[PDB]
Amino acid sequence: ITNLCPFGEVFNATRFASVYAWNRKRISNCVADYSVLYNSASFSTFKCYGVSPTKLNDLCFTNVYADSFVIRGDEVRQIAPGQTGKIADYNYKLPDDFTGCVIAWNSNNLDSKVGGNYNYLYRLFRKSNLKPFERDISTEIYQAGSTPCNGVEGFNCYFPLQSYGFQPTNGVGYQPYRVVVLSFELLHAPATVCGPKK
Amino acid sequence: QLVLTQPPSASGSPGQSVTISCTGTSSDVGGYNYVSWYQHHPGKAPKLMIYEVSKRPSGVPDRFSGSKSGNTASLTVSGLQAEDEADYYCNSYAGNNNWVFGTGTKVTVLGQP
Amino acid sequence: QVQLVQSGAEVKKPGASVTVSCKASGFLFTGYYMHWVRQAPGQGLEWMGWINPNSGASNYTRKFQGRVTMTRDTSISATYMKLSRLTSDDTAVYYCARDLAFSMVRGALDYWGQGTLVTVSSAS
Ligand SMILES: *[C@@H]1O[C@H](CO[C@@H]2O[C@@H](C)[C@@H](O)[C@@H](O)[C@@H]2O)[C@@H](O[C@@H]2O[C@H](CO)[C@@H](O[C@@H]3O[C@H](CO[C@H]4O[C@H](CO)[C@@H](O)[C@H](O)[C@@H]4O)[C@@H](O)[C@H](O[C@H]4O[C@H](CO)[C@@H](O)[C@H](O)[C@@H]4O)[C@@H]3O)[C@H](O)[C@H]2NC(C)=O)[C@H](O)[C@H]1NC(C)=O
Ligand SMILES: *[C@@H]1O[C@H](CO)[C@@H](O[C@@H]2O[C@H](CO)[C@@H](O)[C@H](O)[C@H]2NC(C)=O)[C@H](O)[C@H]1NC(C)=O
């Protein structure tokens, strides 16, 4: 096999996504070279769980899943297994048995506007915590209190989504951060995606 | 249409305390604990004196104190001084996603040299 | 610091439409509900309506139902209010106020605009 895994379509896309509606891409039947990844000298965070971030280009995986986000910098630590917070349980939940790698880099030069970038959203209110690897794109009105909310927002009926509204003047903890999560699977099935060996 | 009743006017010499009462139906003031008080000067936009029922936004002094009992809210101003001449309004939630303002009270410092 | 700027004073003939704008700066535009209030000459304050600058939802009082429409424009961070079918009893000063709570509506109007004077009359 000689196909090259399409990391460019996910690591260099113009606009990635909103956190609450993160898109997932299935990488399989291809050859992935990780030299460009861990030796880019541009990723602020390259935290690998369950695998050594240096020898990941020599063991073969059954398939890979690439997930994208644009989040707030100070919230990046919430994208680790076990950690909980505002986006770790209402927007994106990682299983405690994770075996992937979380990559994150600051992108205030592409995902910020002087007036304000009200184009990236995250879920603020939800009835219960998200299950591991679950999406929730429904915009149903969050019924707080006791009186039913018949579909019209107002008093005691909140709108679940909220906007980050990035600006190119906030601190490093309030600037955009592009995040890519690579989930592997060390199953017993015959592997089909992995880096060049011989 | 619903209306919140307030006294036509209130007065007090500089130094003592004055009180303003805002009365409404049980579904306006008694039903919910959201009764804010605003101060309005001539030629300036109204300023939020207190919100919720007793909380004070940052900036206002300790003179203003609000409290609600039964179906009537009340705002008390202590240490009244000459700069308190203004119209005070009570805003309350009235159900069906609607807020209602009171008629307002024009507070007069009485003793002016 | 925050800042809300309204459109200039307007004069309209009876039976027309007035579009008053409120531009917000210095804070997260979407996340604080906006309220529109009115004060007629010597009549005290009067709460008109409520608009959400995030989802575009809004609600009014039965008095103004069918006459007032509120819109948002997050591209320039502005809130527009359109009052149609004016009458001599509508000349007043209109204020746009920012709610206090975050992503919720509670009626605490901490920050206020400057007030736009709208006058309706048959004169020039
Ligand atoms: C602005 O807010 C208004 C008030 O909203 C209330 O407060 C919020 C916080 C929530 O609690 C909300 O549930 C409250 O209604 C809002 O007005 C409300 O609008 C909804 C839907 O738009 C109405 O629900 C419908 O009610 C009718 C019956 O109406 C009765 O009440 C009115 C008012 O008292 C009377 O005039 C009538 O004669 C009736 O007695 C139901 O028949 C209907 O259900 C049927 O239809 C739906 C949809 O087809 C079906 O799914 C059902 O199975 C039924 O077949 C709805 O339930 C609500 O009555 C109305 N209340 C009031 C007081 O106006 C207004 O819409 C908001 N405006 C905006 C957002 O622009
Ligand atoms: C994604 O873009 C990056 C750069 O934006 C690519 O990385 C290298 O970038 C330098 C210049 O910064 C180029 O000279 C190289 O040709 C790029 N490639 C390599 C392998 O060094 C990167 O290749 C792009 N694709 C991926 C999957 O990251």
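Throughout, chain A uses Swiss-Prot numbering, with the displayed residues spanning 332-529 in order.
Backbone N, Cα and C define each Cβ position, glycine as well.
For A:334-527, the entry in Swiss-Prot reads domain 'BetaCoV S1-CTD'.
For A:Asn343 to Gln, Swiss-Prot lists a mutagenesis experiment annotated as follows: Reduced viral infectivity. The Cβ of A:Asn343 (mutagenesis position) has 7 neighbouring Cβ atoms from other residues within 10 Å, across all protein chains displayed. According to its DSSP assignment, A:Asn343 (mutagenesis position) is coil.
According to Swiss-Prot, the mutagenesis experiment A:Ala475 to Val carries the annotation: Increased resistance to neutralizing antibodies. Counted within 10 Å of its Cβ, the other Cβ atoms near A:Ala475 (mutagenesis position) come to 13, all protein chains included.
Sequence-distant neighbours of A:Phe490 (mutagenesis position) (same chain, six or more apart, CB under 8 Å from its CB) are A:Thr470, A:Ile472, A:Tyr473, A:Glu484, listed in sequence order. DSSP assigns A:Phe490 (mutagenesis position) to coil in the three-state reduction, placing it in neither a helix nor a strand. The mutagenesis experiment A:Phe490 to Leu is recorded by Swiss-Prot, whose note states: Increased resistance to neutralizing antibodies and human covalescent sera neutralization.
Long-range Cβ contacts of A:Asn501 (mutagenesis position) within its own chain (separation 6+, distance under 8 Å) are none. What Swiss-Prot notes for the published mutagenesis of A:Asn501 to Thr is this: Reduced host ACE2-binding affinity in vitro.
A:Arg346 (variant position) counts 12 other C-beta atoms within 10 Å of its own C-beta, drawing on all protein chains shown. Here Swiss-Prot describes A:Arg346 to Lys as a natural variant; the accompanying note says: In strain: Mu/B.1.621.
Under the three-state DSSP scheme, A:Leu368 (variant position) falls in the helix class. Under its natural variant entries, Swiss-Prot includes A:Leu368 to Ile with the note: In strain: Omicron/XBB.1.5, Omicron/EG.5.1.
Of all Cβ atoms in the protein chains displayed, 12 besides its own lie within 10 Å of the Cβ of A:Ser371 (variant position). For the natural variant A:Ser371 to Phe, Swiss-Prot gives this note: In strain: Omicron/BA.2, Omicron/BA.2.12.1, Omicron/BA.2.75, Omicron/BA.4, Omicron/BA.5, Omicron/BQ.1.1, Omicron/XBB.1.5, Omicron/EG.5.1. The structure shown keeps the original residue.
For A:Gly446 (variant position), applying a Cβ distance below 8 Å and a minimum sequence separation of six or more within one chain yields no residues. According to Swiss-Prot, the natural variant A:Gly446 to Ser carries the following note: In strain: Omicron/BA.1, Omicron/BA.2.75, Omicron/XBB.1.5, Omicron/EG.5.1.
What Swiss-Prot says about the natural variant A:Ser477 to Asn is this: In strain: 20A.EU2, Iota/B.1.526, Omicron/BA.1, Omicron/BA.2, Omicron/BA.2.12.1, Omicron/BA.2.75, Omicron/BA.4, Omicron/BA.5, Omicron/BQ.1.1, Omicron/XBB.1.5, Omicron/EG.5.1. Around the Cβ of A:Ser477 (variant position), a 10 Å sphere holds 6 further Cβ atoms from the protein chains shown. In the three-state DSSP scheme, A:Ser477 (variant position) is classed as coil.
A:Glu484 (variant position): 22 other CB atoms within 10 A of its CB, across all protein chains. Secondary structure at A:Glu484 (variant position), taken from DSSP and collapsed to helix, strand or coil, is coil. Annotation of the natural variant A:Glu484 to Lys in Swiss-Prot: In strain: Beta/B.1.351, Eta/B.1.525, Theta/P.3, Iota/B.1.526, B.1.1.318, Gamma/P.1, Zeta/P.2 and Mu/B.1.621; May enhance affinity to human ACE2 receptor; the original residue is retained in the structure shown.
For A:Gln493 (variant position), the same-chain residues 6+ apart in sequence whose C-beta sits under 8 angstroms from its C-beta are A:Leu452, A:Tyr453, A:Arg454, A:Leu455. Here Swiss-Prot notes a natural variant, A:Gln493 to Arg, with the remark: In strain: Omicron/BA.1, Omicron/BA.2, Omicron/BA.2.12.1.
When secondary structure is read from DSSP and collapsed to three states, A:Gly496 (variant position) falls in the coil class. Cβ-based neighbour count (10 Å, all protein chains) for A:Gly496 (variant position) stands at 24. Among the natural variants in Swiss-Prot, A:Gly496 to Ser has the note: In strain: Omicron/BA.1. The residue drawn here is the original one.
Variant annotation in Swiss-Prot: A:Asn501 to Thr, described as In strain: 19B/501T; the structure shown retains the original residue. A:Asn501 (mutagenesis position) falls outside any helix or strand according to DSSP and counts as coil.
A:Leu368 (variant position) is surrounded by 19 other CB atoms, counting those within 10 A of its CB over all protein chains shown. Residues distinguished by a CB atom under 6 angstroms from ligand 2 are absent from the recorded positions A:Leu368, A:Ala475, A:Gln493. A:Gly496 (variant position) sits 25 Å from A:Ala475 (mutagenesis position), taking the CA atoms of both as reference points.
A:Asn343 (mutagenesis position) sits 12 Å from A:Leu368 (variant position), taking the C-alpha atoms as the reference points. On a Cα basis, A:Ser371 (variant position) lies 46 Å away from A:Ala475 (mutagenesis position).
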